[PDB]
Structures are given as structure tokens and as C-alpha cells.
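Read the structure below first, then the notes.
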Amino acid sequence: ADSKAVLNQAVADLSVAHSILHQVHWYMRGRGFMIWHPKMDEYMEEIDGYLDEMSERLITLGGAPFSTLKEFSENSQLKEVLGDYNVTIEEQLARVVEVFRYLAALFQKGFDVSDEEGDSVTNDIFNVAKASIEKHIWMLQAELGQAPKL
Amino acid sequence: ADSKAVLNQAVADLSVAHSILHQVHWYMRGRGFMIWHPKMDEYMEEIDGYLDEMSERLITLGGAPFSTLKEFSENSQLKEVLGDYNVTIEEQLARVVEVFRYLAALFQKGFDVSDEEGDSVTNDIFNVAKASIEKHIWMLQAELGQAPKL
Amino acid sequence: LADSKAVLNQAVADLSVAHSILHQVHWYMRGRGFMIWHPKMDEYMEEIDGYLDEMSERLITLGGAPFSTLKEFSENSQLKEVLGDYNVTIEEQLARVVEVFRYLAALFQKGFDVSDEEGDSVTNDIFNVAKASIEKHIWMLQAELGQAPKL
Amino acid sequence: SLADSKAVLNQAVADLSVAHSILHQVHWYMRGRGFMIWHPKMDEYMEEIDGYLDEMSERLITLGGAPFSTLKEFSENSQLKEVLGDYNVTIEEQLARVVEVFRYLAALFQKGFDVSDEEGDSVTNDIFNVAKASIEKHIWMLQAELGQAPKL
Amino acid sequence: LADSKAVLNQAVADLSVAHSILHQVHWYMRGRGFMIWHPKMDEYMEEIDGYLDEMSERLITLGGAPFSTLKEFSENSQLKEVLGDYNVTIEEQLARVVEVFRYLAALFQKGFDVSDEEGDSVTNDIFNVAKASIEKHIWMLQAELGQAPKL
Amino acid sequence: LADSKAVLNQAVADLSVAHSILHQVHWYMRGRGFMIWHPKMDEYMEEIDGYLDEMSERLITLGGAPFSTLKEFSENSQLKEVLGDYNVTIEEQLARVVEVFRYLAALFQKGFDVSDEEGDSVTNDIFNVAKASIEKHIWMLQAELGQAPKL
Amino acid sequence: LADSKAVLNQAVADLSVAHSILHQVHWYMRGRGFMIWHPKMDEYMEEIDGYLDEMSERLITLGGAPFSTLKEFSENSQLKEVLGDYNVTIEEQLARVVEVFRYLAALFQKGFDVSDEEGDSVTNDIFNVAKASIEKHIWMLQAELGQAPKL
Amino acid sequence: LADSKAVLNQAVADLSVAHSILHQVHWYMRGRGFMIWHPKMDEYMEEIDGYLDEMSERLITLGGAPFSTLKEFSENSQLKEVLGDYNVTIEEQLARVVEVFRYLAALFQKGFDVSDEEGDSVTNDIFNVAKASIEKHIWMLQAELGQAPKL
Amino acid sequence: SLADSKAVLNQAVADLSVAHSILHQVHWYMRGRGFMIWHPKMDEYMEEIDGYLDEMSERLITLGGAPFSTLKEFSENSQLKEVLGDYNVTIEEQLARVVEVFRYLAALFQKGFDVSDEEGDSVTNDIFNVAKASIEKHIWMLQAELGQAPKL
Amino acid sequence: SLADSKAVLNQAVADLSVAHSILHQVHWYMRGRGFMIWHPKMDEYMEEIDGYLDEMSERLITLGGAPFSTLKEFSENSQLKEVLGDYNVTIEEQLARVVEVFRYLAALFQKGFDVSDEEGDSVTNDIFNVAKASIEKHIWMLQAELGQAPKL
Amino acid sequence: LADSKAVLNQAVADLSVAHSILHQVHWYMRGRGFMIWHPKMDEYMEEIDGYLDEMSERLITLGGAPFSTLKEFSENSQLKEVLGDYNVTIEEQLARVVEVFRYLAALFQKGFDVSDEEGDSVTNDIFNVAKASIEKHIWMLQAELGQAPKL
Amino acid sequence: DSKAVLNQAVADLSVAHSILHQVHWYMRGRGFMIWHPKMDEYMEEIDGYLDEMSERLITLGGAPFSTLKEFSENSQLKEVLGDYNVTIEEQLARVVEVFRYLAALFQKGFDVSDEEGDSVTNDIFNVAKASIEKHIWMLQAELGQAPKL
Ligand SMILES: [Ca+2]
Ligand SMILES: [Ca+2]
Ligand SMILES: [Ca+2]
Ligand SMILES: [Ca+2]
Ligand SMILES: [Ca+2]
Ligand SMILES: [Ca+2]
Ligand SMILES: [Ca+2]
Ligand SMILES: [Cl-]
Ligand SMILES: [Cl-]
Ligand SMILES: [Cl-]
Ligand SMILES: [Cl-]
Ligand SMILES: [Cl-]
Ligand SMILES: [Cl-]
Ligand code: NI
Ligand code: NI
Ligand code: NI
Ligand code: NI
Ligand code: NI
Ligand code: NI
Ligand code: NI
Ligand code: NI
Ligand code: NI
Ligand code: NI
Ligand code: NI
Ligand code: NI
């Protein structure tokens, strides 16, 4: 019931998070570009991995994934702003951290709901994704001179 | 630049095309699934390649690529409808053919405009992408018992 | 952990039979789609072979004694085998695989439950991972057959 | 002297060159459900055919013979018949033509095997044997696609 | 080619039983040398599976109908299985594999002869290559056991 | 998550000392089977390092402070070390690896239990995956030693 | 677009004949330098094959009907074939390859001009890439023969 | 710069000098970001080397004679070298690489126009490809420096 | 003798075990701009430290020695001093600390070289020389990042 | 019962050992135009010859035999003759001597093929046949380099 | 053996005989440990073959004339070969490999000293690298045999 | 000293590299198809010595020559205009002369570094000398000659 619901919510949020990463990848300027620009590609690959896995779990459960930009934008809780070259490197990384914290919380909610329903395959998908996102939070926060502060 | 304008048109349309390919990938049902489902993955990778290359040619030119779903939806001439499992395999492939035919005509436009403005680097990007997309139209149309009808 | 051991051994038996059935599909397949589905069966057989080895060896690790003869496989399995027949349609063969896989998924579910109850978390995860991938196949097979997964 | 082993090897060169042309035609002119699988499958078959061609030709050279090596020689010596490319041939009909080409090659390789066996050319004999074995396995597979027994 | 088809099919059943025995050995092995012989059993199995797939699909190719159920395998195989037993020594396990391999080599020799007589040169080659490799393994296993190959 | 944090750090100390013990065995090993077990220790060491990095990083991720000095490892670990001795047999070296592994598996179970109770599901999976692998090695080592795994 | 189509088809026929000539060279080559030049013809044939595939398929893609019989290749090609002869010198062989390659290079230049005029830029690019590599081979072959490229 | 041969030869001398300058930067680099930018200079030099080989051998294919001595490179290049200095900062090193790339992109434009007017399409393509990647590097280099590409 | 070669090899065993522990600490406690490049760089260094550790200890074994092989032995014999991990240390302080360890290792390896050279143990001699070469390259690179000369 | 197959396998062991030694000499003492292609080509020939040696030797072991396994045994049993290395043998001569060795090996392999066939040893028979195939192909290519037909 | 060329040639003869001995060991081996030690002989032979090629070619490079006939090898080598014998135990086979390696290590020390005395530092390095790896093998072989390396 | 010969090697290796490029480009004659790519192999090996010896210089606290002018003023190798009408045999002879020079430079590097006790620099020269001298044998053999080091 609600496992399906949280899976679809992730499809929308992951689709918006991918667009944001792409913006950061494109509009980035400042010392650290040469390391953080390609890093955003590893992030988007990882984000797309969850996206594909979660929609197909949803298809497998007899659901209907969001599959249009209108659905993604309307249903996602993340918001987007116009690309701006003037944003600082640190600010871009902080934006990525924010997105990631949101996803880790969305994945937590996914774990709980699927746990309570006994959909253990879905539970695991959410657990694996959360683990990696949290490790990423640690490293970005470290780059930014901060504790992960989960 | 009109070259900048078309590169950005391509960013939006390729974003939408990518979304439509995902939908086709997810909602596909019928004989041929097993060959056409992972084939949508190869198309999406290729579309992603154009997306990043066209966007970064645009950045290189001093432009500012569309980088929010809002901008993609508003600027794209591609139309998205809700996902639907009861569409035929042959109708899904016809929809990909439509999208590709539009992309090939957009890339021709981009070729034209860049050729008129002496931007040969951009001219080449459009030409490589059109070539490959036109090859895919031939193959899709052959699967459908049809000539490419370019 | 008596019941976890017992369900690991059940899987050993059923996987062994599933493997045989998939091999029969592979060999006896005729019809449009052969060229895609014939090697597909090899992929499924490799994946089934991996559950078999992992489950059998978890059973050993736990102090069990896995079924290890064809006669044990055949009599302990709940899956039924019929003589190979070239005339079965592609579509019927795919449905036959779906039926086998639905059985395996339900058995892996019982494995999940039994082991969760006894607190054997390792066996739990083994069944959970196998169940995820079999269910994914069921979606794909059903989609080829023009149907919803109907799990 | 291996007169007939040499002769069947050159018959093979001619027949394999024409077979290659036919597969290329099937590859290009194919249309219908199953295109996406059978189209690249034709490249695999061509690659295999090309391997036989190069091996059988260079065994012939090795034996002191002179392989056919012009289109005119290929066409005039081959027993395979070519027709104009046509997009309105069905998939099942294209696969059926590949099967008849393959049945021919398999019968030709059986003749290569027997002739080389009788003349004591065991190397040539093994070449024809390996080629026959794979062509016959393809015939099984293609025939299966077409809902048929291999009927070797 | 009635006889070739027959011995190809006998090979399918015997290979399937050989595979199951190799799996018992893999699983139930205990004693010094486990760490080398346990993965070695995987290699033998992959090779046995290769013969199985190849001989079965030669049979189909000839117009035959491969055995394709466990019941058929057990009933048609000349190999006998017993319950797995951890108390068997490494020596005894390896000796058991040797006797399976000797049986298979002899069956492949019969395969070679019958296909030779019937003029089925492709089947003939399949049995010959398999026989070559099995015989090599017998040498090595025998050498491990301190013995001549004694073919 | 104070206790999950605590058992993660316990594991950092214990894995560090387990690592050092594996090095001793690798170096001081003598006897029949050296050539197989000497490199096998490298594979165990690599796997141990894997758990170590992952566990310490999970701890850093949770806002903890991993033990990171030989002093900390050696005082906090429950594993005891002794001077290297070439005169130990192969079989006793292997039995010492087994004791280390049984310790780690028990510790990984405590880690699973605790983390389950604080609802730290990520840390929980880490202990479960590591426990599954170590228990499998125990089976294998015991088999070499002619014994049941006896977990 | 009628002529881009005609030149792509001309190239289908000419590449088919060029391929055949390279094979003759490969087979009948004798003399010092056989050992590098014999497998070099294989590289050239693979390259001629790549153009053949790309140009026939671009033609298909534009609504054309590629030549696809040996009769069609032979009658439309401007390249002439003679019987293989082992007595031809290495250097005469390489000269014959140079003459084939110069013809192809001129054909690709006409390909380029015609496609350029009709606005078929994709076809245009295909000719230009092929012309570029064929001209580099011309340079290299001529350098072997102690000569300037002389394009 | 009279023609394609002329501008290709100019490219040969300028690329050789750009190669040397990139080497200088790689060696004398000091400051935060060394660990990224030091090996990045390798990638640039490798790419530069690529253009060098391509253009020189386009020039040889066309009947020309590439500069092939340091004297020729120094005297014909429009780039200016200075003595290596460790006290140049990372940001100044990168700005200098940008300056070299800006020069090369402009050379490549000239080569494009000249070859386009002469109808040497192959040479045209060579300049176009090189220019594309060089201009992309200026974007990235400029972004590291907090600036727009400013082509 | 080869008493002194054996002794320096074992000193390296202890110092490399401690160096390895220090690099792990830097790897984990690292915080600040540059983390993303330097954190995985610590892995590369540890891998190279462990290659040295494995080679020298086993040269020792090969020579008839008994390498140190307990955490107590490493801590008591090493001249390197360890302190508690601390996330407050800046990136540039962490790098400086790695430079100290490396300078110490390179000096030790010189000592290893001189001693093995004076003893005629040319195999052991080469091992120190190879390790010394790579460590000193790392010092140059680390110093460069810190805007300094190698100052060997 | 398999005495004749065993004897020819062992003959091959001795001959192959000596062939490997002749090829090494060719590799080492070669001088003249074409050195750069033919020098490494002798390594490929030697690896191939080593493959036949190991395979034929362990076929002999598999059949109950005792392979020759000493230089003395290889010299005494081989029918190939060795001469002192000489830098002034020309390239054409070096290649002609390889052809000589290869012609001898192909004829030895034909003998092994025949004997094993007569004894019903079909495994041994196929080993010789595959080796013969490959060596005869080498004779074609070497002769072609030399401007000659293979003259098998 | 009065110079570097003379000791290089001595190594050619001795490595040739060592190679022959290792093949005998590989072939005539029987007993527990066969499966590990039979392929290990292959690795030792590849290594010995690499010294042989490097030392012989160094000798050529120095103006020398390497032994290159079995007669030369056998008459110049100090190693003695005996007839193959299957009843030699595995430990006896490994003990013989150790004796050969001890001889080789001593030869390489002599090559090291001689080339050092002459200032042929390239030859010196070759003997030093070979010596190091042979000594490491002696350690590992002796360890299998439950012994110190005793160099 | 070691620093000094390290830098001389930077200069000479740069010029050797440029000479090898010329041989690569201007080559004509039977054997082109073998020798033209061999030049790339040599060029890569030279570039590897350049990088190693230069960074050893940097590592010892010196300042590598890093402009074409310094390369050319300091190298003892002579450069001539490219010429398509040189025989292959003549091409390979010029390469031999360059490598014989480099080999002798590396012996000087070896001798000086051993004297100075800079063992790391010593091995770098020893490794490069070994490979260059092996190339000399092979080139000479192609030329029907003994290596004559
Ligand atoms: Ca049917
Ligand atoms: Ca027991
Ligand atoms: Ca025994
Ligand atoms: Ca002992
Ligand atoms: Ca002639
Ligand atoms: Ca001569
Ligand atoms: Ca004895
Ligand atoms: Cl700008
Ligand atoms: Cl022991
Ligand atoms: Cl000639
Ligand atoms: Cl000569
Ligand atoms: Cl000792
Ligand atoms: Cl000399
Ligand atoms: Ni997907
Ligand atoms: Ni990008
Ligand atoms: Ni297993
Ligand atoms: Ni060929
Ligand atoms: Ni199969
Ligand atoms: Ni880490
Ligand atoms: Ni194609
Ligand atoms: Ni080049
Ligand atoms: Ni080790
Ligand atoms: Ni062997
Ligand atoms: Ni060699
Ligand atoms: Ni460098």
C-alpha cells in the first residue's frame, strides 16, 4: 500500500535531485572545479541507479511510476532554482549536502513503511541506498570542514 | 547566437526525450519486451551523451543552459502523457520513432544555424547526433515492417 | 535453527528441480523468440545455480547435511517435472518458468519468515536477495507475455 | 596430390563468398518483427563464414593450390543462386533462405570431409568437420525460431 | 544414426548424475587438501556441464529428444549415488571422482565407436575431445593419489 | 546510537589485532600446505581490512571517533597476541585463525543485536554481511582440519 | 538526394570489389615482407568492411536499395580484377593496393562533393572520414615503396 | 600562412612549443591543487602530442615537410617560452595554460578557414576536432579560476 | 653478517606498521578543502607502505630472521610516535605530518641501504633503494602541494 | 598395446626439445634485414613448440609411459642435428633452417597420426593432427616470405 | 669463469639444465600436493626461461656467443640430471628443486661479484634481481618442507 | 655532479626525442612498416627517462631545463633538417649513434652518482642504460652487425 507510495515519491525526488546535480555540474566555478565537476557525474550515476531500481520495484509490485516531468516536479519535495554561475564552490557542495540529507530522510521513511508492511525486498533497496547516501554526506561535509551531523 | 538558442532548445528536448524513453522502458508490455526493454537503456545513454555535450558546448560559448525541470517542460516541443501499460509494443516503438524524427529535425536546424554563423564545432556536434539518430530510425522502422521515411 | 536448516534444504531440492526444468525449456523451445529466450534460460540457470550453492553451503555452515542425490532432489521437491516436448509454444514455456519462479519466490518468503523467527539473520538475507531478483524476473517474463506481474 | 581435397576447398571458397553476399543482403533488406535480434545475428554468421573462408582458402594455398579470388570466379563456380535485394521479403522467409544456404554449406562440408578422408588429408578433414558442426547447430537454432525440427 | 542418438542420450543422463556426485564431493569434503580440492570440484562441474550442453544439443540437432527430467537421469544413468557423508576421507572422495571419470571416459569411447561406424563425424569429435580431457584429469587425480593413471 | 557506535569501535580494535595475527601466521607458517595457506592469509587480511575501513567509516559517519593508534587497538581488543613461532604446525596455525574468526563472528553478532535494538539498520547490514563471510571461512577452515564448523 | 544515393551505391560496389582484391593480395603474396604485409591486408580489409557497412546502411537509411549481389558489385564497379598469380612481386602487390586506394580516395572525394551539394551532411562526413584514413594509408604504402604520397 | 600545408606546419611548431610549456608547468608547479593539476598536465601533453602527430602526418600525406628540429620549432612558433620558476603560483600556471590554449584555438580557426577555402576537407576536420577539445579545456580551466570561458 | 641488515629490516617492519597506522588516522580524521583528493590518496600510500612491509619482513624471514609480528612489538620498537585522532587538525597539518613520517622512513631506508651495502647483502640493499626512491618522490609531491621545496 | 603410440609421443618429446633449442639459436644469432620481425617471431614459434611438448609428454604420461626428460635423452633420441651458433648465417638461411625443422616435425606428426590411428588411439591421433595443421600453415608463410611455394 | 661474459654463458647452460629438471619434476610428480605443486613448476619454468633469455641476450649485447645447443648446455652445466622416476616422493621432488635453486643462487652471487669487479653494472643488476626472487622461492619451498630457508 | 648530469640528460633526451620524431616522419623504404611504429616505441621509452630523470632533479632540489632553447644549447646532440631521401639503413644508423651517445651519458650519470653516493639516481641511470644497450643490439642486428658497445 504505502510501500508503493514511498517508492513513487522517491522516483519523483530522485528525478529532481538528478536535475539539481546536473545544474551543479554545469554551473560550478571556483577552486575545486576539476575534482567536483566529475564527482557530480558519479553522484548522478548513483542517483540514476536508485531511480531505476525503485521504479522497477514499484512496477514489480503492480504500481505505476511517475514517468513525466510534470509528475516529477509536482510530486517531489525538492525545489529548483535558475542556474547561477556566481554561486560559490562551497555553496554548491552545501546544496548537494541538503539534497542528500533530504534523500536519506526519504529513504529512512521508505525503510520504516516497507518494514511495517513486511515488504522486505523494498526494505533492503531503501537500506542500501541510505547507507551510501550517508557515506557521501560524511565526505562532502568533511570537504566543507564539518562533521557529518546526520 | 542562434547557435546558443538551438543548443539550449536541444537541452530541453533531450531532457524530455530522456523522460519519454524511461516511460517506454517502464510501461512496455508484450512480445518483444525482452529485446526492447534494455534497448531503451542504450537510447537513454546516447541521449544523455548529447545532453551533456550540447549543454557544455553552450557553457563553453558563454551561454546558460536550462537546468530545471520547469525550464525543460516550458521550452520543449515534445509532449508527455501519462504512462500506460496497455499501449502495444509496436505503439511504444512508434512513439520512440516520433521522438527521434523530431530530434533529427531539431539537429538539422542546429546544423543549419551553426553553419550560417561559422560555428563549426557546434555544427559537428549536431551532425554526429543526427547521423546516429537517423540510423536508429531506420532500425526501429525496419522492426515495424517499414521504410525509414526520413 | 532447525526450521531454517529445513527450509535451506527444501530450496536445495527445489532449485535442483527448477534447474532441470529450465534446462528442458532451453532444449525443447521452438517458435518466434527462440533466439532471445534460449540463451535467456542459461542466464536464469546460472542465477539458480548460485542460490543453490549459497543456500547449500549455508546449510553446511550451520551443521546441516544438504540433499545431494537426484533421488533426494526429486522426492523432496514440490515442483513437478513432465517429459520434454518440442510442440509447447514459446508463450507456454515462458508461463511454465513464471510458475516455477512464483513457487521459488513464495518458498524464499517462507525462508525469510522462518529464519527471521529463529533469529538467523544471514540465512534471512540470503533468501531476501534471491526473492528480490526472482520477483524482478517475474515482472519481466510477465511483461513479455503481455501481462502485469500479479505478484 | 590431394586433387579432390583441393577442389572441394576451392568450391568452398567460391560458395562461402556467395554465402557471405547473401547474408549481407539479408542483413540489409530485413524488415519485420525480430529485426533487432536477427539483423546483428547476420553479422555473427558473416564473421563465422569469413573465418571458414580464410581458413579453407589458406589450407588450399598450403596444399599448393590456387584459390578463386575474383568475384567472377566466385559467381561462376558457386552453386548458390543470388537474387536482387527486396525489402518485402518477410522475416520468416529471410530466415528460411539462410537455412537453405546453411543446408547447402553443411552438405558441401560433408563432401569436403568425405573427400579429404578418402585421400588421407586429415587436416583438411578436421577443417570441414569443425565447420559442419557449427553450421548444423545454427540450422537447429534457426529452424527452432521458425517452429521447426532441424530436419538435417 | 539410431545408435549415436542413443549414446548421446545415455551421456546426458550419466553427465547429469556425474554432476550431482561432483556436487556431493564439493559439499561433504573434509580433510587436508579441502582448500585445493573443493574449488577444483567447481572446475570439474563446469567442464561436465559443457559436455552436457554440447551432447544434448547435438542430439536435438540430430532430431533426437534429450532426457530432461531428474527421473529420466536417475533411471537411465549407469552411475549410482549414495547419501552425502562428511566422514568420507579426501582420498575416498578423490577415488570416487576417479571412478566416475573412468566410467565417463569408457562411455565416451563407446560414443566415439558408434558415431564412427554410423558416419556421424561431428558427434565423433565431441566424444573424442571430451574423452581426451577426462583422461588428463584421471592422470592428475591418480597422481594426487600416488598412482599411475592405469587407463 | 551510543552502543552501535561502541561496538563499531570495538570492531576497529579487534579487526586491527586480527589483522596483525593473520600477518604472523602468514609469516611464521611452516609445513605441508604452506603454499596454499600462505597466500590464503593475504585474502583473509584483505577481507579484514575491508571490514575495518567500512566499520570505522560508519563510525565517523555516525559522528564517532575511531580508535586510530596501536595503543588504542591493543588495549581495547579482547584478542591476545604472542610472539611469532616457526615451530607451530600448519594445523595449529589454522586452528588459531579459526579461534580469531569465531571471536570476530561472535562480536559481529553482538554488533548485529545492538544495532538492531537502536534501529541503526545500516550498521546492522554491515555486521550481518561480515558475519556471513567469516562464518563461511570458519566452515572452510574447519573442513581442512577434518572437523564440522561447530558455530 | 538522388545522387548521394548513387555515389553511396557506387561505393558499395567498389568497396566490395576492393575487398576481393585485398583478399587476393593477402593470399597470393610471396617475397620478402610477406610477414608484415600479409596480416596488414587483414587490417585494410577490416577497414574496407567498416566503410561498406556504414555506406550501405546510410544508403538504406535514405530510402535506397544497396547493390547486394556479386553480379551487381562486379558490373557497377570501375575496379578490374584479374586471376591470382603467385609470381607478382611484393612491390607490385603494394602498388596495386595503392592504385585501388587512390581510386577509392577519388570516389570518396566525389562522394563528398555530391553530398555537400545536396545538403546531405551525414553522408558527407562518412566520405570525409573514409577519405582521410585511405589517404594516410596511401602515404604509408608509398613510403614503404620509397615514394612520396603523390595525392 | 599561405595554405593548408603552411598552417599545418605552423601547428607543428606551436604544438611542440606548447608541449614544452606544459612540461614546464607540470615540473615547477607548487601550491594547493598540485595533486590534481600536476597529472592533468600529462593528459594535456598527451592530447597535444596527439594533434602534433595528426597534423604533421596530414602535412606529410599532402606532400609537405614538417619542421622536425627544435631550432625550427623555436623560430617558427609564435609562442614564447621563459625559464622555469617555482615561485609562480598554481593560479598563474593555469592562466598561462589558458593563454597557450587560447592561442592554439585561434591557430586552429585559421587552419579551419584556410582549409575550408582550399576545399581540403580532411585537414578542415582535423583542425575542427582539435579546436573543439581545446575550447572545452578553456571552459574547465577558466571555471577552476572562477571565470567564464571568454572565448 | 648479516646481523645489521636483519636488524634494520625489522626496524622497518615496526616503523612501517606504525606508519600505516598513522596514515589510517589521517585518512579517517581528515577534514577541510582537499579532502576529496587527499583521503583516497592516503589509501594509495597505505598500499605502498604495506608492499614495503610485506617485502622487508619476508626478506628478513628469507635471511633466517624472526620479524616483529605483534602490536606490542611494533609500538615498542618503532621510533614513530602516535597521538589520538583529532578532527581539528587542518588538511595542511595532516599533510605536514605525512611528510614527517615519510622523511623518517626515507632516512631509515638510507640506513638500511648503508648497512646492507657494508654487509654485501645486495638483495636487501636494492629493496631499500627502491623504497627510498618512491618515498622521496612522494615527499616532493607532498611538499609541492604545501607550496614548498622537497628539502630532502 | 599402445607401445607404438607411446614410442612416437616420446620421439616427439625429444624432437620438440631439440627444435626448441634450434629456434632459440635462431632467435639469438639472427642478423640482417627483417631481424625486427623474425626475432620476436621465433618466440611465438617457441611458445607453440612448448605447447606441443607439454601436451604430447603428458599424453604419454596419461597412457602409462615415461617421457624422456634429460638433455642427454633428448640429444640421443632426436633425429634433428644441432650445430654451433653462428652470427653470419643469413636471414634467408635462418628461415630456411626453421622450414627444415618444421618439415621434419610435420612428417613426424604425420607418423604419429598414422601410428596412433593404427592402434585405435584417437586422442593421441587428434593431438598430432592439430599440431600438424599449425606447423604446415607456418611452412606456407615462411616459404612465402622466401618467395617459394610451400612444397609440402 | 674469468669475466661477466663467461658467467653469463655459464648461467645460460645451467638455466637450460635447471629448466629440463623442473620439467622432469612437473612430469614425474605423484603424491599429495600434486595439484598445487605440478602447476607451480610451470611458474618456476616461466621464471627460469625469463633469466635465460635476459642473460643470453645480455651476453649477445656484450659481443658474446651464448651456448645454444643441448650438447653445449649439458657439457658446460654443473647440474646433474638423472632418469625420470615416478616413485620419488613429492617432498623429495621439492628438495631437488631447492638444491637446483641453491645452486642457481650461488651462481648468481658469482655473476654479481664478477660483474661488480668489472664495473658491468647492468649485468650486475640482472644477477641481483634473479638472485632475490630465487632466494624468496627457496624460503617458500623450505617452508613447505617445514624447514628454515638456511641460505 | 648528479644534479648536473641529470639536467644534461634532460637536454639530450629532449633532443633525442626530436630526432626520433624526424626519423619517424621522414622514413621511406622497404621496412618502413616495421620501423615507423618502432620509433613511437623508442619515443615513449625516451619520454619515460625524461620524466624520471627530470623529477629526480626536482626531488634533489634542482631546476630542470624546461624550454627548447635550454634543451638545444645544452644538448651535445646535433640536429639536421628532415630529409625523405635517407635510406632505412641510414635512418637506423642515426638512431644507433643517438643511443650510443645516450648510453655513454648514462654511464657518466652512473659513475658520478656512485661517487656522490646518490644511489637512487644511480639506479635510474643503470636501468636506462640497460634498455638502451639492448636496443643497440637489436638495431645493429637488423643492420647485419654486432652491437659493438
Ligand atoms: Ca510450434
Ligand atoms: Ca574425516
Ligand atoms: Ca594412495
Ligand atoms: Ca615444524
Ligand atoms: Ca617472386
Ligand atoms: Ca650477415
Ligand atoms: Ca625416495
Ligand atoms: Cl564567456
Ligand atoms: Cl606441519
Ligand atoms: Cl618480391
Ligand atoms: Cl641477411
Ligand atoms: Cl635460515
Ligand atoms: Cl660487439
Ligand atoms: Ni531499467
Ligand atoms: Ni558533463
Ligand atoms: Ni560451492
Ligand atoms: Ni588470412
Ligand atoms: Ni545450451
Ligand atoms: Ni577508507
Ligand atoms: Ni551492418
Ligand atoms: Ni606517428
Ligand atoms: Ni606476504
Ligand atoms: Ni604440463
Ligand atoms: Ni629473446
Ligand atoms: Ni611527470
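All residue numbers given for chain D refer to Swiss-Prot; the residues shown span 21-172 in order.
Header says: X-ray crystallography, 2.1 Å.
In case you wondered, yes, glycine gets a Cβ from its N, Cα and C as well.
D:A27 (variant position) falls within a helix when secondary structure is assigned with DSSP. For the naturally occurring variant D:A27 to S, Swiss-Prot gives the following note: In strain: 825.
For the natural variant D:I42 to L, the note given in Swiss-Prot is In strain: 849. Sequence-distant neighbours of D:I42 (variant position) (same chain, 6+ residues apart, CB-CB distance under 8 A): D:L100, D:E102, D:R117, D:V118, D:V121.
When secondary structure is read from DSSP and collapsed to three states, D:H47 (mutagenesis position) falls in the helix class. What Swiss-Prot says about the mutagenesis result for D:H47 to A is this: Decreases the iron incorporation considerably.
DSSP assigns D:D74 (Fe cation 1 binding site) to a helix in the three-state reduction. Here D:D74 (Fe cation 1 binding site) comes close to no residue that lies at least six apart in sequence on the same chain with a C-beta under 8 angstroms from its C-beta. What Swiss-Prot lists as Fe cation 1 binding site is D:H47, D:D74, D:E78, and the listing cites similarity to another entry.
Swiss-Prot lists D:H59 to A among its mutagenesis entries, and the accompanying note reads: Decreases the iron incorporation considerably and induces Fe(2+) oxidation-dependent degradation. Around the Cβ of D:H59 (mutagenesis position), 18 further Cβ atoms fall within 10 Å across all displayed protein chains.
Counting only same-chain residues six or more apart in sequence, none has a Cβ lying under 8 angstroms from the Cβ of D:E78 (mutagenesis position). According to Swiss-Prot, the mutagenesis experiment D:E78 to D carries this note: Decreases the iron incorporation considerably.
The annotation Fe cation 2 binding site is assigned in Swiss-Prot to D:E78 on the grounds of similarity to another entry.
Among the natural variants in Swiss-Prot is D:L91 to F, noted as: In strain: 854. The Cβ of D:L91 (variant position) lies under 8 Å from the Cβ of D:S37, each of which sits 6+ residues away along the same chain.
For D:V103 (variant position), no same-chain residue 6+ apart in sequence has a C-beta under 8 angstroms from its C-beta. D:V103 to A appears in Swiss-Prot as a known natural variant, with the remark: In strain: KU5.
Counting only same-chain residues six or more apart in sequence, none has a Cβ lying under 8 angstroms from the Cβ of D:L104 (variant position). Under its natural variant annotations, Swiss-Prot gives D:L104 to P the following note: In strain: 6407, 825, 849, BA 70/12 and KU5.
For the natural variant D:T110 to M, the note given by Swiss-Prot reads: In strain: 6407 and 825. For D:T110 (variant position), the same-chain residues that are 6 or more apart in sequence and have a Cβ closer than 8 Å to its Cβ are D:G52. In the three-state DSSP reading, D:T110 (variant position) counts as coil.
Following the DSSP three-state reduction, the secondary structure of D:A116 (variant position) is helix. When other Cβ atoms within 10 Å of the Cβ of D:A116 (variant position) are tallied across all protein chains shown, the result is 16. Record note (Swiss-Prot), natural variant D:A116 to V: In strain: 849 and BA 70/12. The unchanged residue is displayed.
According to Swiss-Prot, the mutagenesis experiment D:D137 to A or F carries this note: No major effects. DSSP assigns D:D137 (mutagenesis position) to a helical segment in the three-state reduction.
Listed in Swiss-Prot as a mutagenesis experiment, D:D146 to A is described as follows: No major effects. Around the Cβ of D:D146 (mutagenesis position), a 10 Å sphere holds 20 further Cβ atoms from the protein chains shown.
Natural variation at this site is recorded by Swiss-Prot as D:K171 to G, annotated: In strain: KU5. Neighbours of D:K171 (variant position), defined as other CB atoms within 10 A of its CB across all chains, total 10.
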Counting other Cβ atoms within 10 Å, pick out the least crowded of the mutagenesis positions D:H47, D:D137.
D:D137
For chain J, which of the recorded positions D:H47, D:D74, D:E78, D:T110, D:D146 fall under 8 Å by Cβ?
D:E78, D:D146
When you rank D:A27, D:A116, D:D137 by Cα distance to D:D146 (mutagenesis position), which of the recorded positions ends up on top as the closest?
D:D137
CB neighbours of D:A27 (variant position) within 10 A?
15
In whole Å, how far is D:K171 (variant position) from D:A116 (variant position) when you measure between their Cα atoms?
13
Want to know which recorded positions, from D:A27, D:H47, D:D137, D:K171, are within 10 Å of D:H59 (mutagenesis position) at Cα; which are they?
D:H47
Could you tell me which of the recorded positions D:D74, D:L91, D:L104, D:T110 have their C-beta within a distance under 6 angstroms of some atom of ligand 17?
D:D74
So, in DSSP terms, is D:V103 (variant position) helix, strand, or coil?
coil
Could you check which of the recorded positions (D:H47, D:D137, D:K171) sits closest to D:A27 (variant position), going Cα to Cα?
D:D137
What's the CA-CA gap between D:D137 (mutagenesis position) and D:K171 (variant position) in angstrom, rounded?
25
Going by DSSP, is D:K171 (variant position) sitting in a helix, a strand, or coil?
coil
How many Å separate the Cα atoms of D:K171 (variant position) and D:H47 (mutagenesis position)?
25
Which ones, out of the recorded positions D:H59, D:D74, D:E78, D:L91, D:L104, D:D137, lie near enough to chain B that their C-beta is under 8 angstroms from one of its C-beta atoms?
D:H59
